[PDB]
Amino acid sequence: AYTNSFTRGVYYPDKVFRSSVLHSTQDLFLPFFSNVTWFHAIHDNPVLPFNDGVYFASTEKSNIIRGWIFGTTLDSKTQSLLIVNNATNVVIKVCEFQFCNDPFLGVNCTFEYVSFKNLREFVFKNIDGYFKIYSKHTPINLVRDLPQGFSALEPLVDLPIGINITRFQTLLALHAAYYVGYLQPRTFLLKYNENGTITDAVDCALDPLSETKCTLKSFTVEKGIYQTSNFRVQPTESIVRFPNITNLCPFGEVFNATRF
Amino acid sequence: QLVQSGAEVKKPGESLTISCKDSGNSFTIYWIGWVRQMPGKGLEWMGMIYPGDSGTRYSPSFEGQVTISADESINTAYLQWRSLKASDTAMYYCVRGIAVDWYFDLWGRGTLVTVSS
Amino acid sequence: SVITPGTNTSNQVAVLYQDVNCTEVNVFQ
Amino acid sequence: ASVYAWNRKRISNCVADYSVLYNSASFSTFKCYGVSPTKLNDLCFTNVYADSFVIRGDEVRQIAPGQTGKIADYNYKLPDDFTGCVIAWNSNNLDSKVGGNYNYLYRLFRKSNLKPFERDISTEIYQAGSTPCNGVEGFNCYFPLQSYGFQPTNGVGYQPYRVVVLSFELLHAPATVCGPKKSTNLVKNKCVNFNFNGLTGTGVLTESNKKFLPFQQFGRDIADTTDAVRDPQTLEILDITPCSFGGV
Amino acid sequence: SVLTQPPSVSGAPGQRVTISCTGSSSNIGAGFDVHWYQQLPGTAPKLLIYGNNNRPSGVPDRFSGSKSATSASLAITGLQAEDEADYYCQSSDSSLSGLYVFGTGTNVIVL
Ligand SMILES: *[C@@H]1O[C@H](CO)[C@@H](O[C@@H]2O[C@H](CO)[C@@H](O)[C@H](O)[C@H]2NC(C)=O)[C@H](O)[C@H]1NC(C)=O
């Protein structure tokens, strides 16, 4: 099934402190009111393309989900990022594991590191060899679907791995639904409150009203008529025209030559 | 075939110089160098020089203690001592060295130096 | 251009395309 | 390592002295882009990348931003906005050998250009013809990796050269590779000139009620200037107030 | 970072004898060859094998050797009475500190 993304998928973009400021920046974010895939867990682990980053989400009641695998081929031919949290232990591995034919959990290595009522959200991205993972766990009271509201995403870990990830997979426990959304380069205007926490943001390209809000750099637009942008028709095809000649220029006649 | 000087005896605290000469016409192609052997035990590397561009490489255990130079005209390598000690009596071999593979090929008969007080 | 009443009243807006015969792109010419 | 499979070394969590490296006269080419070499002793960076390989002596000019040729175009391309240093010195008497040394290889054939800071160890046979190569050497199917063949007796244009490239990330982040400069006890409520992790300024450091997040380091005002800092040794927050001034 | 080497061994004329030279991952690892040298009593020494597979001129064919990852070994087939000498195994190191490192040394006794 499909679902409304609402206003989820917002994270702090940098490490600089700001307060009570409307700051505009372009960054890979989850476009507002987009479509996310609704996966079931009854009686389902396909291969999904990575595109330009992935927003991940889960709501948990029995800790079925325990690990993540990312890579390109996932057959011990290339390095694949593998993350497992077991009880109170966290393991990150970049070794070339020989995955089983159908990986599941019951109920040449260059890097190893060792450290519904609840909704936990993640954002996964790769920027200049930096693997950035953002996460937040929150208590909710809603079983039908995602609760409406806004919650900021804070960073915990950054890993300088450098893997070109195009496919991934989660780890389901087989004898807790989850959501997958895709990021895009959208400009955002974030409202930093007095305590440095982003409490509101607007999708700058969602609709003309948001365009006006971006132009005026405010959350309230007074009565009137405003100019916000310019419409221009884009070209459809390319036409290249050259004379119809076939004779070859005698460059070798001069570039060889016994004596100059 | 590389020629050298004889065996000498000197007092401690003076300066001793030994010389090793190569009769070949391929001096500035390969490396030259020195090696010592203390009586009763195995040998250890001392120093190595490329006369093509005066490159000098030393060993950490023999840094500053000794000095080695070479000349591309007389085609000879000199080894000179700062201050002879009682425990530096050994047998000294001038050695020709090859690159990359890092093995020695052929050496001269060497020289014997004795210091007593 | 965006014609809008104040957000204190409603979020409904209208869009005006300046000086273009809008054949290429509830419309009032 | 070979030029087509150059290794990458990580440098973090230590104090580095670039003076001992700069003063050495062994290096023949030493070009720093974006930073003056003599001032590296004061700045503190967040991470250092080291890259090492060996190339032809005459063609050492090609390792530079915005260059075109053979190795730069197909084997090792530098980013156009490079901010780092490049060191290259003669290594004829260490890597060359009489009769030919074939331990080093360089790529020649590829279908497309190479993106900056990408290393490829692909060994697939080039297909210069319509017929499939089927992994068999022959017509329009050549081995893409051949050796330089260094010898000690060739001219200056063929001696091997050793190249090491140092790259820094200038992004604002918690710094861990600082230069050898001793710290000084801090003084509050007085006009002083401060230097925190390489960023310099003047003003008065005062106590603050600002609640930074644990991962949150610097604060900026509208004019992009600094407003509050966190002491690297003691996890406190200090507000910066400019010294009093005014027309007379 | 000296290479390990057993002190000495014994053997009989007309039978094969074997010696070994063992090290670590820093010296013999990363694909570094091991060469061998002689020590005639009171005589200028001479090479035995360079590159661990090749062999020079002027040496009898009864010598052979090969390396197994961390260790290396050599074999003599049909030792004679003139084999009374000292043998050295030499390798290199990762850094320029250990360009030339030798072992302690080994000796053989006939009969
Ligand atoms: C000068 O002569 C050389 C041959 O000695 C030419 O190089 C050949 O050019 C043809 C056409 O491009 C290629 O198919 C051959 O493979 C080239 N051979 C070599 C040796 O590279 C060269 O093109 C001539 N002058 C010019 C125009 O540069």
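Residue numbering for chain C follows Swiss-Prot, covering 596-620, 641-644 in order.
Heads up, the Cβ atoms here are built off N, Cα and C, so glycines get one too.
Under its natural variant annotations, Swiss-Prot gives C:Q613 to H the following note: In strain: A23.1. Swiss-Prot documents C:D614 to G as a published mutagenesis change and attaches the note Increase of pseudotyped VSV particle production ex vivo. Increase of viral load in hamster upper respiratory tract. Produces more infectious particles when cultured in primary human epithelial cells; increases replication and transmissibility in hamsters and ferrets.
Listed in sequence order, the same-chain residues six or more apart from C:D614 (mutagenesis position) with CB atoms under 8 A from its CB number zero; the list is none. C:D614 (mutagenesis position) falls outside any helix or strand according to DSSP and counts as coil. Annotation for C:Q613 (variant position): same-chain Cβ neighbours under 8 Å, separated by at least 6 residues, are C:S596.
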